[PDB]
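Structure below; questions to follow.
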Amino acid sequence: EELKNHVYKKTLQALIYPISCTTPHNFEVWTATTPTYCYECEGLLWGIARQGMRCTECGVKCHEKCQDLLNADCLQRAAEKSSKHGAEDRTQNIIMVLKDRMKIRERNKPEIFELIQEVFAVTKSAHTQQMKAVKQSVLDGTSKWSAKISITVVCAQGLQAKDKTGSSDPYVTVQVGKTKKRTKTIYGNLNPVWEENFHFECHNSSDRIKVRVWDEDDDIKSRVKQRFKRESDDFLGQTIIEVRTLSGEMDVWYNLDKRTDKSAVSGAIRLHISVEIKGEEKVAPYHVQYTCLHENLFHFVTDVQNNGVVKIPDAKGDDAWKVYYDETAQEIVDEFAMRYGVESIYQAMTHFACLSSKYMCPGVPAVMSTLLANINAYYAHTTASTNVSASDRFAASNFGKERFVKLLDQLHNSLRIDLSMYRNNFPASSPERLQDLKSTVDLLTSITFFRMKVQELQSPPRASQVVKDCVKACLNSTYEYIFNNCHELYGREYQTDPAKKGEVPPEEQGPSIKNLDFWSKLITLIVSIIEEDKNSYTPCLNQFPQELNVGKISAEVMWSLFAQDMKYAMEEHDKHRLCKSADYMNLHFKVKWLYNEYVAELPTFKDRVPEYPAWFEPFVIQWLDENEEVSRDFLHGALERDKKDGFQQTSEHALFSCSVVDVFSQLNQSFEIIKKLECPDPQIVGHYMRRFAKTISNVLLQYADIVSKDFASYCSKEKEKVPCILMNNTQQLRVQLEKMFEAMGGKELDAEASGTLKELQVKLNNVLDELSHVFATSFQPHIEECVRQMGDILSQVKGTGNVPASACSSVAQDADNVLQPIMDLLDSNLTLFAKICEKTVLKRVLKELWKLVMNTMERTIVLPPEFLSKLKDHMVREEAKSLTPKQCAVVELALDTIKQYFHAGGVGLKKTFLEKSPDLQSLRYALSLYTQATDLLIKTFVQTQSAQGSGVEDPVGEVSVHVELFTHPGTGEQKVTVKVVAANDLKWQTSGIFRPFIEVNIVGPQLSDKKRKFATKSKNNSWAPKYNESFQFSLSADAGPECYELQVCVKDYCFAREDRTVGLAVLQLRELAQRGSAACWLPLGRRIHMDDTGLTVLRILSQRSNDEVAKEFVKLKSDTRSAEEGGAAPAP
């Protein structure tokens, strides 16, 4: 209150006579060339020694030291000069100028005085009466030196003695003008203290105070003296003082002087002296008075006039920072800051303190950015010519540095706060609040700059980081709020059903387990925000463009927070599977899109393989599962529809049936659903491919199986189209599987998906072999039948250099006759199969058939039932009427015809495979036996009949031979010394005298020229007869001993009658080749055992029925004991 009313009064006084009424003294230096007296002090001006100043405008003559002590303006001092030259009336005139100035001022600017009244809340009547007071303080006070004076006589020291006591009873009189007063008396003292005050009136600075000290005589002498002298109280001394030496308040001691005829004087008097030319010395330092004025005015303007709205001033330039108000108010504070000097920066800091209480009002952040840029520029640069620091010049602020620092920090914090929710506090929908926002960051740069420049702080908070925190803050508050309120937000902001805009359950404003829609909704929220940040805020907040892309900070913050939440969601869905596979696939495309839009290009995530595919992968696998099972049900349907269609070929040249196509179509539709994800994690891809390669393997083996199962039922000799088509299906699987494997990225494929499909292809191959076999096999009975007929037809042909012209019928006619049962079957079927089998299929079929055929002929014709089943039977010791040249031909031509048929010009089998067919080469080889030489055949017999020695069926006795294989010392041939030691167990109890002897024979090749037989002497009546007789066979030199065997035979001697065979044993000379010599018991058989090659050779040697070696061989091997004299039957 005190300061407010003091400042009200001093503002009224300051502006009733505004200092802008005043005029300046144009002084010339002027020589007082005669003794002259100064119009201020009345002091001597004289010569050059004491020159004066003569004004022209005020005219006024004074000391130099007085030309400024001439206090009043050049109007008033022109008046006072005019009174001191002669015209006093000019003084009353300029008193009337002072009146008229104040009347005009009031009448012309009444709004100044009214505003001071309203700002200081004074009434109009009381304002009129305080205005009478400040009018009077310049209008009674228009020209006054009407001093009240208040003289405290304090004390004296060293006074003269005069007393009745012998000391003195000093009192004092004081006089000013005619008026006279006294102290009471100090008694008996020469150093008295009174401290006694006298008020006086003076009307002239050239008056004197008179002060006089008196010894108080109250005695008969003083009662007498009172009749003759005025001063009845013996005078102790005086001082006399000019009123112009006085001012304000004083406390001074003065030495004392004489006056009266009674005077004896010494010492001094102390006087306190007040002089009430003194006025408002009670100044709050005019700073503070101006502040009070300014705060009152500011609240009055903003709050009272403008209802708290900050009216931005009637301001001019950047120096709006110095024009705080409209004219009236501006002139108020300026006439105050002029009359009372208050510096422009102090005025400004006061205004910035005011504004900070309102900083949120529109445009105020631009004004405060301005005002602070200036208060900064002031302390940082204005008078930075002073070597004092900005922070210290700012300390020397009469405002108080600290008060200002606090104020900035509070404000800055309040800005940081508002920025931390920039979106909510400065919505993009208000460009005005986007501009206040922009001007706020301009203010915050201006504060950071003040801290850096005026406070001289070295690392103040960097304006970009300060704001980046606030943005991150505002973004995280946004994210929390969206993740918790997704439905309310997506609801109101976009939702594709108006019934879904409201407070949907929290399990749907955060994550649902039932649906993916919260997440599609959250995706759109995220997009929208990043857009607003990119689009409204990144431009609004461009001050740190390099540091502060609001759109990027948005995309990063929001995705990060999202991706966490989404990953957990996908894991949660995976436990429950309430949404369909498909829904997660749709969500995957949305998420894939979203990342690949906003996120992938932020450096942080450009740096990485996207992790999101790991979220969807189980749902893709679920889909692959649903898919495989559907595909396997489909597979069975397709196979069964095709089966119902009897497995027709898709066309007569599209050799597989339609199910193959359907399946590959399905598998491709399926694969493409996978492929359409393009998962950027190739191991998750690898997993899908492993999963699917299994699907494929399973489906295709299940096909190949369902085929392989039905296959044999179709192999019957009339549905033949169908097994062809099924093998073509199988092969077509392999073929399209190679394609699909390539489509899955071929050799680039996951090694285990690849492992699977390689395994699969190998199994499908092995299936196709077994089908080709099973197929070729169903014709086998027909083949065997036909081949037996061809064998029957061939048996009419014989060795036709030895037969008539119906069987010496040409090699061709015989071959044709022979061939005919098969050529019928062949031509039809191979043509049909060549038309309707895929070449892979056909080749396998044909190999199987070829083998089968070859083997069938080799058996059924070349080692035929029409030969050996006679010779080794009770039937004919066959020739097959000689398998000469002719039936070697016929067959070789038929084989060739067949080989051309199976070859089918390369449409069938390769002439290489056929020529190098073991089936053929064996067949050819058996054919070669038939034409061979007798000794080669006999060699083949002894070498193959190795078993002729190990085991005899029912022995008739045994022979002890000691045999020596001398590689002969006389010739280098092989000779065989057979020492016939004895026989034993001879089953020969004959009716005549028994006379046993032992024959020994040799068997092997090249024995036509050599003694094949020896015999011992006889022994009478003896069934274990000894001989000790030595024979010497010769072998060939060229054939080794393993080409030979002894054939021992005991016999009964009957001269003039006939000798009789008692038994037979074979000793292989292959043993004696090793043993060198051998004592051995040879069990005598009744016959000698053979194998099929003994018998094949014996069938070919029996054809040599005229060759004496082949006769004697066929005879000596068909040689047997008569059962007489010794019991049971032989065995084969």
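Sequential numbering from 1, following the chain as shown.
Every residue gets a Cβ built from N, Cα and C, even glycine.
Sharing the record's features from Swiss-Prot:
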BINDING   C38, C41, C66  Zn(2+) 1 binding site
BINDING   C55, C58, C74  Zn(2+) 2 binding site
BINDING   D163, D169, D215, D217  Ca(2+) 1 binding site
DOMAIN    564-707  domain 'MHD1'
MUTAGEN   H25 to K (Swiss-Prot position 567)  Loss of phorbol-ester binding
MUTAGEN   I822 to F (Swiss-Prot position 1364)  Loss of binding to STX1B and priming activity
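Provide an account of the burial state, proximal residues and distances for the features listed.
The Cβ of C41 (Zn(2+) 1 binding site) lies under 8 Å from the Cβ of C62, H63, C66, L69, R244, each on the same chain and at least six residues away in sequence. Reduced to three states, the DSSP call for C41 (Zn(2+) 1 binding site) is coil.
Note on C74 (Zn(2+) 2 binding site): other Cβ atoms within 10 Å of its Cβ, all shown chains, come to 21.
A sphere of 10 angstroms centred on the C-beta of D217 (Ca(2+) 1 binding site) encloses 19 other C-beta atoms. The secondary structure of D217 (Ca(2+) 1 binding site), as reduced to three states from DSSP, is coil rather than helix or strand.
Within 10 Å of the C-beta of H25 (mutagenesis position) there are 21 other C-beta atoms, taking all protein chains into account.
The Cβ of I822 (mutagenesis position) lies under 8 Å from the Cβ of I783, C786, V787, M790, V853, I898, each on the same chain and at least six residues away in sequence.
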DSSP on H25 (mutagenesis position), three-state: which is it?
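The residue in question, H25 (mutagenesis position), is coil (DSSP, three-state).
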Go through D163, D169, our binding-site residues, and report the one whose Cβ sees the most other Cβ atoms within 10 Å.
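The most densely surrounded of these binding-site residues is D169.
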What's the CA-CA gap between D217 (Ca(2+) 1 binding site) and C38 (Zn(2+) 1 binding site) in angstrom, rounded?
45
Can you tell me which of the recorded positions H25, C38, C55, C58, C74 is spatially closest to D169 (Ca(2+) 1 binding site)? Compare CA atoms only.
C38
Among the binding-site residues listed here, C38, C55, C58, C66, whose Cβ has the fewest other Cβ atoms inside 10 Å?
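If we count Cβ atoms within 10 Å for the binding-site residues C38, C55, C58, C66, the smallest count is at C66.
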Can you tell me which of the recorded positions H25, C38, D163, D215 is spatially closest to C58 (Zn(2+) 2 binding site)? Compare CA atoms only.
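Of all the candidates listed, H25 is nearest in space.
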Write out, in the order they occur in the sequence, the residues of the chain not among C38, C41, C66 that have a C-beta within 8 Å of the mean position of the C-beta atoms of the recorded Zn(2+) 1 site.
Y37, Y39, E40, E42, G43, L45, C62, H63, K65, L69, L70
Near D215 (Ca(2+) 1 binding site), how many other Cβ atoms are within 10 Å of its Cβ?
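I count 24 other Cβ atoms within 10 Å of it.
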Per DSSP, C74 (Zn(2+) 2 binding site) is which: helix, strand or coil?
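Looking at the DSSP assignment, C74 (Zn(2+) 2 binding site) belongs to a helix.
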Calculate the distance in Å between the alpha carbons (Cα) of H25 (mutagenesis position) and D163 (Ca(2+) 1 binding site), and round it to a whole number.
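Cα to Cα, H25 (mutagenesis position) and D163 (Ca(2+) 1 binding site) are separated by 58 Å.
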